[PDB]
Amino acid sequence: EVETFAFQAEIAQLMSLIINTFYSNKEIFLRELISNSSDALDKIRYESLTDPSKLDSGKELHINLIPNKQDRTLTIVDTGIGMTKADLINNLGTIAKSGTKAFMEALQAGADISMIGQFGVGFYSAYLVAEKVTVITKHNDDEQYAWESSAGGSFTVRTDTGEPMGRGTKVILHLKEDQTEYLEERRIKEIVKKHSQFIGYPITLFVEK
Ligand SMILES: COc1ccc(Cl)cc1NC(N)=S
């Protein structure tokens, strides 16, 4: 059972800008997604200090980067706090509305796309390199969900029947045809070393068979 939702007009406008603006420094998408993963891991770690049972869904706190050339996907997996259905539909969109407004004002003032993360909407930098983004997520207080959007103003949410994740978030980037450099081990290593060297969780770059 698949539910389809309209983005708020402001978020749709942000995604069109990210997809249509000429901007060569696309590699920042990975810094933004790793930063999001790190924040989600910080959140479950802090919550576990006062409620250790919050880690019953998994004690390991880590980030995995998984390229797949056959499917042309780059997957960023974290075992962070995860997202509820309400997060996916309502709460994140509310935060993203004000962040988008601010980011658009800054861009017109002369900022560039690489400061997107300062405005809380760095997730959408995924559309610099992905034609479709799928997000599988599991929060301790909710079911496992799959969120998906190819932009165009709408996204879907369904209950996920895939492999149970325990807790956390999987961002699956279905890469644009001309962005397959981000499936290359040496390219991902280069980007992580440049932008994410001090993230406080182990980042494992999987290699391909
Ligand atoms: C996975 O969904 C999101 C991820 C990041 C942000 Cl900032 C917002 C959303 N959601 C919306 N409904 S706009």
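Using Swiss-Prot numbers, chain A covers 16-224, in order.
If you're wondering, the header gives X-ray crystallography, 1.7 Å.
Every residue gets a Cβ built from N, Cα and C, even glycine.
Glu47 to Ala appears in Swiss-Prot as a mutagenesis experiment; the accompanying note says: Strong ATP-binding. Strong interaction with HSF1, HIF1A, ERBB2, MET, KEAP1 and RHOBTB2. No effect on interaction with TSC1. In Swiss-Prot, a published mutagenesis experiment is listed as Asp93 to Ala, annotated Impaired ATP-binding. Strong interaction with HIF1A, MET, KEAP1 and RHOBTB2. Loss of interaction with HSF1 and ERBB2. Los of interaction with TSC1. What Swiss-Prot notes for the published mutagenesis of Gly97 to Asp is this: Abolishes ATPase activity.
A map of Swiss-Prot features onto the structure.
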{"residue": "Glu47", "record": "mutagenesis position", "CB count, 10 Å": "22"}
{"residue": "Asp93", "record": "mutagenesis position", "CB count, 10 Å": "27"}
{"residue": "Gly97", "record": "mutagenesis position", "CB count, 10 Å": "26"}
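Between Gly97 (mutagenesis position) and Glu47 (mutagenesis position), the C-alpha separation comes to 16 Å. Secondary structure from DSSP puts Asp93 (mutagenesis position) in a beta strand. Separating the Cα atoms of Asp93 (mutagenesis position) and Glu47 (mutagenesis position) is a whole-number distance of 13 Å. In the three-state DSSP scheme, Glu47 (mutagenesis position) is classed as helix.
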